[PDB]
There are 4 protein chains.
Amino acid sequence: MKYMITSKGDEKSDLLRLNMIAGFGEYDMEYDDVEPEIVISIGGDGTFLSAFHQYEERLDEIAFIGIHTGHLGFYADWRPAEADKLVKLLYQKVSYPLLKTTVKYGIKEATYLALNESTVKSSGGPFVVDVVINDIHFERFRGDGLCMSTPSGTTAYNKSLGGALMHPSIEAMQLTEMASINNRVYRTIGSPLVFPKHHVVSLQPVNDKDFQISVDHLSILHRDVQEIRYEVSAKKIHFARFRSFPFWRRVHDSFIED
Amino acid sequence: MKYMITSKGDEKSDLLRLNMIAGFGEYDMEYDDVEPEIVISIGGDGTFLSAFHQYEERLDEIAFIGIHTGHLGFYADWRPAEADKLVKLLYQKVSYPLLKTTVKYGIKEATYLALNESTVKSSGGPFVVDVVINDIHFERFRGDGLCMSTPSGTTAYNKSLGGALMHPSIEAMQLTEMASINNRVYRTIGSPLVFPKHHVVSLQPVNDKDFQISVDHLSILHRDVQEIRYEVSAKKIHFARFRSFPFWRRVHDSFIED
Amino acid sequence: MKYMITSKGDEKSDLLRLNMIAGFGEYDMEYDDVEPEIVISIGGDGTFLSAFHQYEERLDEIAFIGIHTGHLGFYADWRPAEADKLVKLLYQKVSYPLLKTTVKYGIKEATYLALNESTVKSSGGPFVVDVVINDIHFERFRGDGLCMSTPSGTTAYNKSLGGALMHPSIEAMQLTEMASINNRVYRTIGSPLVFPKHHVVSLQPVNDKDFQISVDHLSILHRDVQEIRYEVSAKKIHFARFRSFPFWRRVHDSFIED
Amino acid sequence: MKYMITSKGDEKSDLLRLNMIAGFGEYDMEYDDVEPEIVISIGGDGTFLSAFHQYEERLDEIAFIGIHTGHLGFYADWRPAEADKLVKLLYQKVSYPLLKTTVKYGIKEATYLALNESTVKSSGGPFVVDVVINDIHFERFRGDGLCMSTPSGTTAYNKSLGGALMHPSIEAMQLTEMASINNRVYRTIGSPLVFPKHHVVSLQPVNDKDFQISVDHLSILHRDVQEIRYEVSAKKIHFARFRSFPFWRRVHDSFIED
Ligand SMILES: Nc1ncnc2c1ncn2[C@@H]1O[C@H](COCC#Cc2nc3c(N)ncnc3n2[C@@H]2O[C@H](CO)[C@@H](O)[C@H]2O)[C@@H](O)[C@H]1O
Ligand SMILES: Nc1ncnc2c1ncn2[C@@H]1O[C@H](COCC#Cc2nc3c(N)ncnc3n2[C@@H]2O[C@H](CO)[C@@H](O)[C@H]2O)[C@@H](O)[C@H]1O
Ligand SMILES: Nc1ncnc2c1ncn2[C@@H]1O[C@H](COCC#Cc2nc3c(N)ncnc3n2[C@@H]2O[C@H](CO)[C@@H](O)[C@H]2O)[C@@H](O)[C@H]1O
Ligand SMILES: Nc1ncnc2c1ncn2[C@@H]1O[C@H](COCC#Cc2nc3c(N)ncnc3n2[C@@H]2O[C@H](CO)[C@@H](O)[C@H]2O)[C@@H](O)[C@H]1O
């Protein structure tokens, strides 16, 4: 099948990439980074997130595999010493949900797809937004920002903000607060919120309309913003799996002991 | 249809109950508290939880309705002044997931059904249990206790322990920690965990085998315990709904402003 | 005595300022905004913080008074209707501790004084600093930022970040974390830290040396930073008090009920 | 001088105790467990807490030393291999603040002294108390319980409940909440509170007057309780120190890395 390999760029990941290509040259495999069937990421989670956004236009034709040259990553869960055994076996596919973000401007829409999370923060001044859940006004948020996480992203920024860890078989999204103000006049829910499919969470500005909006590792300053809509995407990321590595085991090895 | 009405027991709830029975006497309604089709709870959330466990053996034949005589309850979401309009209309059914708890003793099983949560605490001494997720050892918990919550229960004990709020259309359960110890030798995940259907969480004792186990308002001291198993139940609670009162709106009215 | 009055700038605060000046014109009072003995702030807490930094060079000769035209402020604790009674009485002085911040650059020092807090965040990239307590390396922090709060500032940014509320008679400073990363390789204390006088907390960069450093409402991007030192200042802010308004009462009225 | 040695009771701690007594027999030392000048605790922190309460009536005549046979303890900060060097040197004294607890019954007072903390929980039913700070009603607490911690106790139960870590040179006490209820009708401060000397925190029952009250490792069910008063004690615990082992270093070795 057609395949490609991306590398972290350091000495360890580049030469591991060249050896897998050589191993692939001994089979019916064509290296094609335009229309690959298999995308192998050699490096860390940030290297994997880059590989995902590289091919976000062909998600339903691609199965991703991650090899962790540094420590263990949640998306890169193959060790380098198991690379040759990986070449040979190259199985079943597993799918994780994704988050769809829509940004509307006063006076052309822009949509984005997130594998970890999308966050909103102020352009420098204070951050005030109204939070609207399915056209019903839920709260007015004053604080540092908000974070909307996929299931597989709940172990990332979401986890540092007090959010729950969520098994990736649950099609959902989770909203966490970043340092909300709560006193006699300002009031937020103060708990993470977990939304199912077809629920739309909208963020609407109260005064300032410039926001720093992130999607995974990308962060862009958006101006003249009127609304930011979140919902569980209809698209999914597909992984190539060759052995049982359960999510809760991977959580254990990354946070408890390994 | 056959119906019954339970009351908080105070003056307000008893006479509201008698007036609804009189209103029901003007229709083809039979008061039957042995095999009711409709169970109306007049009082608070604790009154509703009592009504649920009253008829936990006939959940698939019963639609529950709650009337809040005190403040607004998450399960009792009808005002007393709307009682006569409720008698007449007596619709669609909505279903919430439930939590199944299995307690095994050394040397007869015992199962329970929870609408809010089930919690485990020590019998007086220190609380130490091993947490096993789908036969894989996840962590050894040292602390005050653990809490396993349904979706509709996430706004109850779960919320006070830092857990996420979870829409009840998600068939899941959430585990929160009660004051875990974390230092150089003791280590827990420290985040709430959200499990899907068919995932089994088992709690196994390390030394002491006596535990205070709660299921909603009930709390019993269990002795010679070998295991406590949690999983999303196959049974569901069915509500009779007559108008749109979304979960996120009900969360807003109970915690933000009303 | 010599005095001055600063205003929020809106219609309510400006005309309340003019009426107090007229009332002061009926006594032995000289309006002097160069060397005042009394500084009256009419507006909110942000208006008060501006008044404090206006005269941070003459703190030991000035007693501050705050009048809250909007809601109740923690520093502006006089109601507008009590302005004429305030003119007449114009007592004892009470003193609150302050935080001293020292910023050193590679290749001229810069010092600052904070009434609420001082915070450090990254210039855009990831935030990594080593935390040194009295020349002993305590931890390497990876996250969004850190916050060092005075006692009276513990109800402000500090409170939103999970910090403790600290009575202002305690000469101390409190360090809170902003979304620290904690996994198998990255580790922080995760608890607020409360330091006494003469303890010096130093923050040292690991890679990037550009930081967004805030002191109360001011926030400046600092470049070529080598160290950021925190310690309880030797200077104190002095308030003019005319009646008993205890700190814990003021906390109650601002967060519990009023 | 007069001295005594208490042991954890296991094989390691008993024979280390006998060897130190033999080493002490080669000097002008008298083993006296009635009126000791020096109290050596060989074991863990719980062994040390037992030693403290053993001699709480003669705190101003006793200097405590702790040897950790198991892991490193916050109070037992001497390694077993350094026992003979400890015998010879047997210096300066350092003092840590303590917490005084007063329990009043309807229809004889009872006072207690705590080195870690004192906690209040319900006798089985729901826990509701009014919190009074210096005769001013602060809040009505509904939840699982409350915890009042000394500075050296802030790394113990206090830390697990979200409290701040507090250097023991600060004469203060810290109150943390155990799973408070917060909704439209019930409201607590939700933040840890740090009190200075001479501040009195009183807990008063609302309905049930039976409480489970703990002081360090002791926990007794108290009945017909009218009030529970907390304040920084006038008594202090004195340690014998032979080398520099700073508090923040000890925190680092116990929670970060060792
Ligand atoms: N304050 C802050 N606290 C916590 N996380 C924060 C954060 N600010 C940003 N992030 C995160 O950084 C992501 C972009 O960087 C690549 C990645 C990843 C990344 N993804 C995951 C993941 N799904 N699960 C676990 N760990 C992850 N990681 C690890 O994340 C750690 C640090 O990035 C490294 O251990 C990675 O292995 C961004 O999408 C956001 O999730
Ligand atoms: N420390 C502690 N913090 C927080 N909650 C704690 C708790 N200890 C026990 N509970 C809870 O008490 C339940 C049994 O009592 C009946 C109920 C309910 C009850 N159920 C819900 C619910 N599903 N959602 C919201 N509020 C609820 N309530 C409100 O719960 C409030 C107090 O009970 C009242 O406002 C009720 O209206 C038990 O199942 C456990 O969820
Ligand atoms: N995410 C975030 N969460 C929480 N607080 C954050 C924050 N980001 C910044 N701040 C804060 O903003 C301060 C500068 O603005 C003036 C002030 C004050 C201000 N000071 C205090 C104070 N000492 N105590 C209580 N409330 C205060 N206030 C209230 O603070 C509320 C909002 O500013 C208004 O109710 C003010 O009445 C800055 O020093 C930092 O403490
Ligand atoms: N849910 C819960 N979470 C957290 N701590 C809880 C708790 N319930 C009770 N405790 C605590 O247990 C104390 C009585 O036991 C002896 C001690 C000590 C003890 N004291 C300290 C201390 N000052 N600092 C650090 N660690 C300590 N320790 C360690 O505490 C750990 C477990 O006890 C062991 O590592 C000890 O080394 C009681 O006073 C209360 O502080």
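All chain C residue numbers match Swiss-Prot; in order, they span 1-90, 95-111, 114-264.
Technique stated in the header: X-ray crystallography, 2.1 Å.
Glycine is treated like the rest: Cβ placed from N, Cα and C.
Within the same chain, the residues at least 6 positions away from C:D45 (mutagenesis position) whose Cβ sits under 8 Å from its Cβ are C:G66, C:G73, C:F74, C:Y75, C:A76, C:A162, listed in sequence order. Summarising the annotation, Swiss-Prot assigns active site, proton acceptor to C:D45 and lists experimental evidence as the type of evidence.
Cβ-based neighbour count (10 Å, all protein chains) for C:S166 (NAD(+) binding site) stands at 22. Marked as NAD(+) binding site by Swiss-Prot: C:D45, C:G46, C:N122, C:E123, C:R148, C:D150, C:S158, C:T161, C:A162, C:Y163, C:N164, C:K165, C:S166, C:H223.
C:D45 (mutagenesis position) falls within a helical segment according to DSSP. Record note (Swiss-Prot) on the mutagenesis of C:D45 to N: Only minor changes in the structure and a 10-fold decrease in the kinase activity.
Annotation of the mutagenesis experiment C:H223 to E in Swiss-Prot: Twice less active than the wild-type. Its activity toward DTA is increased 2-fold. Residue environment of C:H223 (mutagenesis position) contains 11 other Cβ atoms, counted within 10 Å of its Cβ in all protein chains. DSSP assigns C:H223 (mutagenesis position) to coil in the three-state reduction, outside any helix or strand.
The binding-site residues C:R148, C:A162, C:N164 differ in how many other CB atoms lie within 10 Å of their CB, and the one with the most is C:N164.
Reported as a whole number, the C-alpha separation between C:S158 (NAD(+) binding site) and C:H223 (mutagenesis position) equals 15 Å.
For ligand 3, the nearby binding-site residues are C:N122; that is, of C:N122, C:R148, C:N164, these have a C-beta under 6 Å from one of its atoms.
For C:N122 (NAD(+) binding site), the same-chain residues 6+ apart in sequence whose C-beta sits under 8 angstroms from its C-beta are C:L49, C:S155, C:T156, C:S158, C:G159, C:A162, C:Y163, C:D222. The two recorded residues, C:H223 (mutagenesis position) and C:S166 (NAD(+) binding site), show a Cα separation of 16 Å.
C:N164 (NAD(+) binding site) falls within a helix when secondary structure is assigned with DSSP. The DSSP secondary structure for C:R148 (NAD(+) binding site) is strand. Cα atoms of C:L90 and C:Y95 lie 8 Å apart, with 4 unmodelled residues in the deposited structure between them. Under DSSP, C:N122 (NAD(+) binding site) is assigned to coil, being neither helix nor strand in the three-state scheme. Those recorded positions from the list C:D45, C:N122, C:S158, C:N164, C:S166 that have a Cβ under 8 Å from chain A Cβ atoms: C:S166.
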